[PDB]
Amino acid sequence: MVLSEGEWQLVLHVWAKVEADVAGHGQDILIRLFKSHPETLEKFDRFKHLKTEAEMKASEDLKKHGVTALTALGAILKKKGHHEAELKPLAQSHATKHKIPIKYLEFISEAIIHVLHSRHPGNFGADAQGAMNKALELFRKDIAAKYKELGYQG
Ligand code: HEM
């Protein structure tokens with residue numbers, strides 16, 4: 001798929017807001033993910049033991065990782081589709097070392113879209129949400145093709 005420049009602008013306009021507080025957005029997103037789809041939490045051996053949302057909130061490690069994850073996503077979105085180099089090391093660790101099914105990357109995409117909608121309603125109307133969704137579908141499609149080249153999905 002190919003996003004137009006107008007779609008990329010909408011995606012990079014709300015991302016610039018996210019970057020004013022990367023650690024807070026990373027927290028919100030991972031928690032949303034773990035509350036919604038608790039099975040995803042089992043993939044994290046470092047966090048697995050967290051029992052409540054108050055425990056998740058207070059985990060410094062969880063917050064640091066959310067910054068790591070968002071920063072990597074942010075560097076991929078700023079490429080505007082030319083992200084093959086960035087995608088390689090990420091598809092290799094998630095498919096071979098962590099073992100994250102595509103289905104889970106759909107669950108976090110939903111969590112990202114939920115959180116941006118809540119925090120940024122003015123910069124995340126229907127057209128901007130459709131453009132972010134398009135950018136994440138692209139990301140998933142490219143990641144899934146890489147998984148297949150690496151021997152993991154399908
Ligand atoms: C927006 C998509 C995602 C991005 C950009 C992302 C990015 C990253 C980055 C940059 C790291 C550290 C370096 C490495 O291990 O590759 C990481 C580690 C990890 N990721 Fe992701 N990830 C994504 C989705 C997920 C999902 C959906 C799951 C699981 C349900 C997952 C599970 C993990 C685990 C288990 C680690 C290791 C955590 C620790 O260090 O122990 N990731 N991810």
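Residue 1 is the first one shown; counting continues down the chain.
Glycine is treated like the rest: Cβ placed from N, Cα and C.
Under the DSSP three-state reduction, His65 (nitrite binding site) is assigned to helix. As annotated by Swiss-Prot, nitrite binding site applies to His65, with the evidence given as similarity to another entry.
Annotation source Swiss-Prot lists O2 binding site at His65. When Cβ atoms from all protein chains are considered, those within 10 Å of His65 (nitrite binding site) total 17, not counting its own.
DSSP classifies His94 (heme b binding site) as helix under the three-state reduction. Residues annotated as heme b binding site in Swiss-Prot: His94.
Record note (Swiss-Prot) on the natural variant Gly122 to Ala: In metmyoglobin. According to DSSP, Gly122 (variant position) sits in a coil region rather than a helix or strand.
Within the same chain, residues at least 6 positions away in sequence whose Cβ sits under 8 Å from that of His94 (heme b binding site) are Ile100, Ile143. Here the Cα atom of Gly122 (variant position) is found 28 Å from that of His65 (nitrite binding site).
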